[PDB]
Amino acid sequence: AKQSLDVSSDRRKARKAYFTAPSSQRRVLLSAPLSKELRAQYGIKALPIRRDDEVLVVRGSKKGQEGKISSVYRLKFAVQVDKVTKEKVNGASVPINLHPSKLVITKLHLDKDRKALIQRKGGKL
Amino acid sequence: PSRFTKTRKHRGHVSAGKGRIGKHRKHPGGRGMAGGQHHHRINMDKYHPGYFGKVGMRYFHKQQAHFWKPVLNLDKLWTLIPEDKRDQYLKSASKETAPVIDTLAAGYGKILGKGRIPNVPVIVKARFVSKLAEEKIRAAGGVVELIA
Amino acid sequence: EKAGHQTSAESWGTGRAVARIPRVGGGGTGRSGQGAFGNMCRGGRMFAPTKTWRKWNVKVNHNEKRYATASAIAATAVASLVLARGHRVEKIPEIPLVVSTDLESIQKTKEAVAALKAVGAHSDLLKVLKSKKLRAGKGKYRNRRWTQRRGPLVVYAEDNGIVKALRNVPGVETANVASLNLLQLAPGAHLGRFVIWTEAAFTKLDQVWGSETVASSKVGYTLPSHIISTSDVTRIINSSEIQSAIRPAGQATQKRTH
Amino acid sequence: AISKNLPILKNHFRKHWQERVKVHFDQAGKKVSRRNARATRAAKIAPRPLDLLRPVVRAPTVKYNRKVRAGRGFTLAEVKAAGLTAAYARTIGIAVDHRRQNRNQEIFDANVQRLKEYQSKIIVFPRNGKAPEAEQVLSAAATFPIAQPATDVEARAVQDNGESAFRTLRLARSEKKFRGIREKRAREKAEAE
RNA sequence: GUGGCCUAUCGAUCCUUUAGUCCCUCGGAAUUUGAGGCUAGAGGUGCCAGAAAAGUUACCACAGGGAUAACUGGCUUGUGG
RNA sequence: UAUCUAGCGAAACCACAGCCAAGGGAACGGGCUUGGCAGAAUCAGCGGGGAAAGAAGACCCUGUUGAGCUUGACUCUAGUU
RNA sequence: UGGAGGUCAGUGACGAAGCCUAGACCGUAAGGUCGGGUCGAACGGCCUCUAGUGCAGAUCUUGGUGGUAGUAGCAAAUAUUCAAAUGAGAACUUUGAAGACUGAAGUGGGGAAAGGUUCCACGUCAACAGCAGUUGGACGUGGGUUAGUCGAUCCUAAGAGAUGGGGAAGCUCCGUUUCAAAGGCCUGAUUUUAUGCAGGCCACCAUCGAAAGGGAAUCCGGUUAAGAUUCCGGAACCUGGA
RNA sequence: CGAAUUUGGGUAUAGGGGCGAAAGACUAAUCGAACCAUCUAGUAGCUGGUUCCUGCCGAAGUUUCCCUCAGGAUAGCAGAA
RNA sequence: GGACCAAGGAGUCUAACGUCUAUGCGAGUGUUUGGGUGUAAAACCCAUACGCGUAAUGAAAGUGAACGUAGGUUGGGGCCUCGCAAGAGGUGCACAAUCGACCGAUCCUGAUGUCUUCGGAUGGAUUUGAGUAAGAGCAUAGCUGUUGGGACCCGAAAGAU
RNA sequence: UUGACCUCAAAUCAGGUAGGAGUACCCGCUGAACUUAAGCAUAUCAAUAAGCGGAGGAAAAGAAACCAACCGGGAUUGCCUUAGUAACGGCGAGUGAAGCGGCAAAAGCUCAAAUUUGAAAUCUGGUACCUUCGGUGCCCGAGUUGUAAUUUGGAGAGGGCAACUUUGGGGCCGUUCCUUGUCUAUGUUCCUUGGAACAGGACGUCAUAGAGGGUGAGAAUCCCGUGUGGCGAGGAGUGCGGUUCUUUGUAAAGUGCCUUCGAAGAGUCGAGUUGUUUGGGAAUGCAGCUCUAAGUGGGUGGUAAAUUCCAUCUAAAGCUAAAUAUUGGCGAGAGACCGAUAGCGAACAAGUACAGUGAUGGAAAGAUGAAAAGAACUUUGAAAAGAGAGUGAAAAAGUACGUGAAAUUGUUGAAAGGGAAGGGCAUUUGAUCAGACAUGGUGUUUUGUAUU
């Protein structure tokens, strides 16, 4: 039910924009939701994901598994969390990447910019 | 709709309804009106006599606005006045109150006498009138005054 | 317009044991010596290429459009036609269904759904909801991914929040009496769209379409008249007037003699 | 080429007509663009009526001289009679046409009355006043419609005096046809003693 | 008696020309030349329902034809034997 | 060289195929009719046949298809006078 | 058969579409339905709308694949052999021993055009070298071309071609000293400066065009895996300047 | 086989043009008019092909005219309404 | 022509039209150049104009369609009156044949009047029109057929810049 | 010889400017033939393609030497119509406009020809300063062979009479435009299948948001967005609402009456002829050549000419937005379009690889999986690899990767086979296979007693 003329409901254009978006846009794309307690504490629903954010995998075969973010792969549209890996048959552990929309942020990595972002989005600190 | 055409029904048969002996070639008789004097003269003479040649005078820079002159007949004359007033005028058919009909305002140039208007009087403002039309209006008791 | 023709191909002629189709020249490419310029050829121009001046819109007589619109409006009231179009109006009290102008002034989608519940068309709108389904062709990647049924057509006189309130309700369409599209009064050319009028909509309809005592406010327009005075030719046939003048009947199945 | 009983059709399509084909897909978009242009121009000239005042004019040829339509602009005689100069008329919204001549008393009167009522209805804001915002109307043409002048009453008395209105037409045509011959004959009869 | 005792002895469009109406038109209005029309003949297409038209190719080309010639075969057998 | 072997390994052509005699038949059949007949798988040769393969016959004719050349053909033209 | 409006609140990851199936049913048929296997994300019935809508052919187009067929063939340039080493493997690589050939208008030693790194070393054999390959002008990784004296650069040849001019609608054409006011040489002067100069001789009318023509000057010995008239040692020469 | 010799490089001549000790020869495997792109999907009365099923009806190769004779128009024969 | 297989592959769209058919309105018809509006190329609405039709005929100037119940005659479906049972009579739409009448063109005749050679009444004629004689058209759509377009698909030898 | 002037040059003099590209549309020049005419030469194709010159965001045209003949319209452009018409045309094939009308948009104007003559009032440049798209001083210079003011035919100028009416410049907040930023709801609750829930089922929530996309399968409510509003930033800014100082200026402009005037474009109009073009026909426009004007003159009034008039404009000079065009450029939104032999030649390191001396020609080529988790390890082999193992939901996904058809092939199995094979009708033989139960139950000898 879009009403603007500059908003396009074109599947091809939307997919092209998603796959071609640069890192600045991939951050907003890889926004992740907050936990019930974090939503209660801040008043803010979802946030772009960062590096030292504590997250809870809450969907998929790693359901209900906690961990600290190791690296957000903006190029691969994924987040690699500490201690959620796969054990190869040769005995090496490889990071398993997962999408932040299937996540719940349990603890944030705060700084001046993140606090200003919470305040600007309506959070109370 | 393409699904209704006979090409869909010819799908399967070799020649597509165009014959095996005389195929569908490109232009076996010529293009357009070719050969109207030579090998289509029979069609030209049977179906379009008078085609070839010229008869009348010429007219350089002919204007159709000069010859604009739609014709109104007497039978259609009474339809120029408004319908609700028509019964009124017919019943009050008399002089000194006759309706004036502006055929030129209605969009007609000449009045022709196709005949049998009622014997009420009526004022016919025209710019051209036929002899019989004026005669029939006068017989009905009206008059035609010429306008421009 | 230049598709299939951006080649300099020339026919090899005869005497080279190959068909006489045009072939591209040059060498060392793999494309060289290959057929061109034909509907039968890979990379050639399509037979009778589609042209932009094909007729797209079709003129229809204004009076014929209005005739069809009046038929669709009339079919709205017929209970059997709405069922045949499949509009889940069985638990509706009666059709043509009419509501107060409080609907006309409704402002929220919650209130719109509540009014729909009250009048009994929620069954139709949740039919639309459960009928949402994925398309069955290449129309999916042409911005037509999903299909769903049509719901009720709420028809109003004044817009005081109707289009906004019922904008997000799936299937439910809104229109005002002045326009009353045939495209929504008979979707798919099937008569009997389920219509929820407002009281102002009915009162305006009587004047917009004219009656036996009021002109239709469409200039020079009048509602079409039937070629038959009634719809029960069975009643006409079995009336005593018709039945008293007819010879005795047969038996509805002739005995198979010999 | 030529075939069964059919009309001769003259289809002028043996140039490269396919290169010069204009299909008016932009009819709706152009209509929207025109309405947008009218809206934005009206907003730009916000108190002004978005068009100029046109005169009443009689359509030229013998096919159309029965109708009265809009002109291009009021004559200099018409603006002088209305009591204002052409330059000021142009500034305050009257179309002034310099090359139109009025030989007609009733077209003169109709246009002067048009101008007088236009001056009566519009209000001009002073250059350095207090700007009495005045609820712009957007069409001088609709505000001052062109009305076809009525000629005579619907019902009047019948006056017959016996000319049939056909003999007069015939005799007028004949006099036009033979005027020069009769003038020449009069010249020869006068010059021969 | 509406040409030759009968059955053959002949000719479109366009153009030109002549005869007649001295009629219609030259379109801002007239006169006089001039031109254009109306009706009937004439100037001719004999390839005669009516293109304005010289060769050569053994340097040759293309679309076709076994509707069509140069071999065999087939029928015939004048001619030959 | 061919031939046999190890290695390597194409192409032309191919409706389907592959024994004859006579008949009839598009008047010269591998197939049809009537007869003769008829036994797996094959190798080297061979040039009778496959009207064998090569190429939309180059001869010939037709086309209101060309081109090279010629001329007192038709219609023009550079140049020159 | 592809797509579109409506409808079956249709089928479907508990398996849609597709495909295989001398399994079943239906229809005269076009075809439709179903069983079994494979597969993994969409698809269908009915009423209508629409078309780039149905293939056996077109010496059809593109791609793929056959029989022929393990067949024709791999037969010009006299020609190879023994042993050892290497290696999984040797007719073909390496070394030695033989036997030969080109036979100084050579199968030798250099170059021009062209190529472009093929040169050289190390490693290596999937593909290529119409057999093979441990070999290679192949593949991978690198290394390598050193000038005052060799050549270009300079000159002009046939010729090409701006300028001044003329033509051409114009792209551009002619023209090369023409019907142009066409410049660059040589010592010092004031030497509180600039080379503005009481200085003077002059006028040839661009430029490009040769790695074989003309032309300033380098030789020997040694040296590298691969450069040498170029590096090194020695011994000279030419031009320009001071 | 000492010259009307052979030849490298530079240079000139460009398509109705060049060049030819002359063969219509040569002008990049292209010459009785090169090659490239475009006009151009050039035109073809001439070859070839022309894609599902069933049901009902069902021919013509003749007339007249045509630079007409491998083609058309016309009438006929045929279907449909 | 076809070695073989798969995929592609050939009467299309458009501008003007003919016949037929369906629909709407009907002496009218056609909104969609444009304006208004809009949930925005949609739908809905509006108006002059314009096109075709309602008048033809003539080269043109020009003129321009009812003695009659819009005519007589033949034939006509249906209807009406009659006969329980024969069959007859009246009225007869469409349509067909025929004889007329009307309008225009052609050839003649030539009234009162005369801007004295204009006017053209009246009466005709083995002549002639794609006409009148109680309108039928306009618009949209469908098959089929036509023409120009690359024109069902592929195909020259050529010609030009 | 005190020095000018004119004309012509030179400077690496001071400051500028032009060239080339792109070229869809626009303005011109130049200019075919194929084709059609069933042949072909005029004609047509076509005032087209190709070639050349020149612009812009539009270009061009444009305020009548117009159209008309009317009761007259009134710059240009474009649309509907006029109209396949008037007309041209081997009058054949064919071609073919315009006036009026209805609309879209509308906007008007300025130079030459006049003595400022009581004052060249004008302007470039150098230098200086300043508030620098410029302003102000001085100085050369240009210019009287004419730069300012005033006038442009609609008029206008000069001189008199006569009340009057109207003005101003540059900033600043804002509005407005372009660009851009940020904020602004609702479940991932329970059950089943699954590798994954985004599927099904239960219960909800938001909706001015149920458009679209992503996420391990069809997700309004998981994410980005979507909808509705709000709050910021950078420039343009007389379209205008306020405000700043700025009185200047017996300055500028308009109107009433009368008088005298009233300049208006020349190798040009026009005529002849030639070529081309047009629907333009005794000649529509254009161009060459020859002749070559006038001032109630000149042009036009679609049949050549001579005689009267009449009507309508006022050339040989110039500017000008909008409606209109736009297969190019940039930014966007869409589709009853195509779906990897399709759609652009190119969905990919595509104008790429490659070919040709050159002009030019010009492909093929998309898909593992949700995630490389891309196969550790063992054994055989010289290796490539195989056999096990392993990951994965699947290895019937192993990079030679989605599915994996046909031609063609191997193996196995079945059957047949004396110079083809295949087919129709009919049966036999072998193989293989579908189709009727027990269903209501009058009999009830019987269980979980209305459960067969």
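What you see of chain C is 54-311, where the numbers are those given in Swiss-Prot.
Here the Cβ of each residue, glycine as well, is placed from N, Cα and C on the backbone.
Feature annotations, courtesy of Swiss-Prot:
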type    : residues    : note
MUTAGEN : C:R95 to E  : Leads to a slower growth at higher temperatures but allows RPL4 assembly into the 60S subunit; when associated with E-98
MUTAGEN : C:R98 to E  : Leads to a slower growth at higher temperatures but allows RPL4 assembly into the 60S subunit; when associated with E-95
MUTAGEN : C:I289 to A : Leads to an inefficient release from ACL4 with a delayed assembly into the 60S subunit; when associated with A-290 and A-295
MUTAGEN : C:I290 to A : Leads to an inefficient release from ACL4 with a delayed assembly into the 60S subunit; when associated with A-289 and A-295
MUTAGEN : C:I295 to A : Leads to an inefficient release from ACL4 with a delayed assembly into the 60S subunit; when associated with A-289 and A-290
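Using a 10 angstroms CA-CA radius around C:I289 (mutagenesis position), the mutagenesis positions that qualify from C:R95, C:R98, C:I295 are C:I295. Chain A comes close to none of the mutagenesis positions C:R95, C:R98, C:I295, judged by a C-beta to C-beta distance under 8 angstroms. Cα separation, C:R98 (mutagenesis position) to C:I290 (mutagenesis position), rounded: 64 Å. Cα separation, C:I295 (mutagenesis position) to C:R95 (mutagenesis position), rounded: 72 Å.
Taking the mutagenesis positions C:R95, C:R98 in turn and counting surrounding C-beta atoms within 10 angstroms, the largest count is reached at C:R98. A separation of roughly 67 Å, to the nearest angstrom, links the Cα atoms of C:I290 (mutagenesis position) and C:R95 (mutagenesis position).
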